Amino acid sequence: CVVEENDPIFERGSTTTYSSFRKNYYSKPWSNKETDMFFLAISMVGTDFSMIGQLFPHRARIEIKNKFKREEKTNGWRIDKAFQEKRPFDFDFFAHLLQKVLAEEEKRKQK
Amino acid sequence: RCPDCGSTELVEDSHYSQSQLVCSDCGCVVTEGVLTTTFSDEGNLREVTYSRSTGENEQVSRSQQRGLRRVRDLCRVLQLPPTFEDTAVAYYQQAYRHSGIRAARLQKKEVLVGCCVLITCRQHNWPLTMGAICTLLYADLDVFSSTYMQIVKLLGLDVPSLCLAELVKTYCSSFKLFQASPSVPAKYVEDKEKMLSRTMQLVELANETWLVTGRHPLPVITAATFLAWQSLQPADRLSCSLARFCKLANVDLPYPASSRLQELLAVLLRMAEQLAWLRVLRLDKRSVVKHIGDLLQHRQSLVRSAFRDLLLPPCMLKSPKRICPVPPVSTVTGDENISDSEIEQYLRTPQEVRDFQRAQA
Amino acid sequence: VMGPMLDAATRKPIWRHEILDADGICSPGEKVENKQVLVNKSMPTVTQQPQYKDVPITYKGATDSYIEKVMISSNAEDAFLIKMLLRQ
Amino acid sequence: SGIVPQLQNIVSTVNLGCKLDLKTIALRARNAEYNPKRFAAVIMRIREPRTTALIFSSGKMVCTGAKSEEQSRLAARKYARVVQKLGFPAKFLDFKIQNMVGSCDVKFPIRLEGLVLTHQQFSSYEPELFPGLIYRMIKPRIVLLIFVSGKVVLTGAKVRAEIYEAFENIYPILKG
Amino acid sequence: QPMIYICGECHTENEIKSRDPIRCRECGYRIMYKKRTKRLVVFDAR
Amino acid sequence: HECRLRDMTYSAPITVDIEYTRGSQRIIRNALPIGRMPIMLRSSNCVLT
Ligand SMILES: [Zn+2]
Ligand SMILES: [Zn+2]
């Protein structure tokens, strides 16, 4: 037997209810410097979504997928420019830049 | 026909409780007497149906029985007449003839029952939002919509359009503002008939002004009934808001109800600009609600004048100068092979392959 | 319910259909004799083309009667209740 | 009608007539994705025509995103040459247009109720689920998505002429 | 042809076509009678 | 009298308030119908009283 662990709740008047028919999957927004580091990560790794998702603890795989698709639909020229230039594969310096961006956003939140 | 004269003018006439056929030309009877069942016998004998006779009504697996029982209890809890239950079970038995339908998961059968009862209540002009049906189904509305589309694409039955008048008649009565319950101050109470009429006029103004196409009805109906409740006593209600009204009425407010309310207020303002006295008042989005009566009184000429200067989503009304840019014609295909360095850029190098293998080793 | 059966020869309703109004329902105030029809009701025989059999409502009565009023109404089932008050 | 539709997506399948090893092409390619845990096919993206295609071990290949039959043929040939460079005897055999999606506009509003009332047997309009009206003209077997904004989308055709005739036939129905 | 009726309690002269829901204009009533016939009817003083 | 004319049962809805645990969470309803009770004429609830 539970000793006052839950609180009563009113839920549904058993009456006409609104037809939502929508599930708004929460998608974390994208920051400017975050978008820049994501673009350089693309340029360094290519179009491998698994590696990008692995090296992105602040984001999800579907989020990276949608961002890449939107950039292709909107900023395909920048995508091609990034795909033209190359840079040595950076897994460690990429983590260092991720920590730097984390500190930058923490500072921006402090302000 | 007449056996002797050949006249085909045989007429049925009622004699002193005797049914008989007599020719009008020669008055000769061709057939008399009739055999009918008596009540004492009709009460004892049992009627038989074609299905049970041919052996049907026994090929009803556990799943189809569960489905029809679900349909029955669903149409029962809604307090529908027996004709609706009969039509729903008939539509279910008709939809269950497909091989892909019977062979489906519980969610599929449940959403199928929901869509069947929806179609049923739709035909005999009974409005019922899908939300109110999904509220009694142990499933989500996202799969319900997809299955509804799938079945209406397969069955192609008649699907009348949801009437806005009956929808308002059904939805307006759900509000508690009509009675002076202990939880509602007496000031907010209103007459149900006047409120219904005002909301009907408001939604008609919305219907003619392109505010029912594409957008869900419920938010528009809520905005209209809120504006009506406000205009009936602007003194003690203009200070309130849509959220306050919804909380007072104990009704979940639709999310886009705010946008619909704003659009309707803008339409009302544009209409008031034509009326000399209102245009002199120089009203605003808030003070316009009180004059809704005069606007609705002459809504026809007002909306005609407003459309003489249509309604579209605000995203495309930001005065697009370039509407559907023509892409450059580049359907050329080189000779056969434009370049090969592209594959050199798309291939993976040994170092890159090793780095990839090491990343997720 | 069909309207009155207008006779081709006389361009008028037949005797069995004399009391029926245009809508196919007997109108109040008229007199009714035996075997005459009060509602020219027709049922669908199916429950593909519309097939309708005539099942008129007749006045099985000993003597002449009078219709004082006729009320028509609808239940939630959409069924039309048609009642008439015969007076002697 | 004074208006010509704009083809946006072309669909066409091509058989390579040879078996493939998905892992080999997925390992030796940069623009190739392969996640057999969810989908057992290789996804490849070509940049110049801005199109994407799917590759299967059975030798069947399909392309999407092209705008014209010539661009789809070019993309199919590009993918075949790519597969050949990975050490496979891929061939360009049984190429045929399967579907094409095009968009257009009428520049005037449309009443989604009058159309479904006059052409009920040809359309299934349900605004409670999706705002755009769905019209299914049976003669060319074309499915049209119609919206209040006047813009319309067409799909199901096999040749540009079919999309053009569908648009020119639906235009007077919308104007009415 | 205008097929006309009378409503329940305000006696509004309601011409309605077939298949129409039974409603009283200027009201909301749903009970409705038929008007009286126009044809001449002979009655006997007996 | 209207119920007399249209051949209907002169009744009133029966409301009830309930509480239940669908998912180990207490949810209550305030006015849930459970049926219709016929109303005897000239009784407490009959409109004629
Ligand atoms: Zn004879
Ligand atoms: Zn009245």
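The residue numbers of chain B are those assigned by Swiss-Prot, with the residues present covering 6-314, 356-407 sequentially.
This entry, so its header tells us, was determined using electron microscopy, 3.9 Å.
Even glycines carry a Cβ here, placed using N, Cα and C.
Some features that Swiss-Prot has for this protein:
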BINDING   B:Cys7, B:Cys10, B:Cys28, B:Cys31  Zn(2+) binding site
MUTAGEN   B:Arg110 to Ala  Decreases affinity for DNA
MUTAGEN   B:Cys361 to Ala  Abolishes response to oxidative stress. Abolishes the decrease in the formation of a ternary complex with DNA and TBP in response to oxidative stress
MUTAGEN   B:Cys361 to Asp  Impairs formation of a ternary complex with DNA and TBP
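Between the candidate recorded positions, B:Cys7, B:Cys10, B:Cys28, B:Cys361, the densest Cβ environment within 10 Å is the one around B:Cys28. Listed in chain order, the residues near the Zn(2+) site other than B:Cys7, B:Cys10, B:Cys28, B:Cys31 are B:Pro8, B:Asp9, B:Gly11, B:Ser12, B:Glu14, B:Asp30, B:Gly32, B:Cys33, each with its Cβ within 8 Å of the site Cβ centroid. Residues from the recorded positions list (B:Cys7, B:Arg110, B:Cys361) with a C-beta closer than 6 Å to any atom of ligand 1: B:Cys7. The Cβ of B:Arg110 (mutagenesis position) has 9 other Cβ atoms within 10 Å, all protein chains considered. Other Cβ atoms within 10 Å of the Cβ of B:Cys31 (Zn(2+) binding site) number 13 in total over all chains. Here the C-alpha separation of B:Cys361 (mutagenesis position) and B:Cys10 (Zn(2+) binding site) works out to 85 Å.
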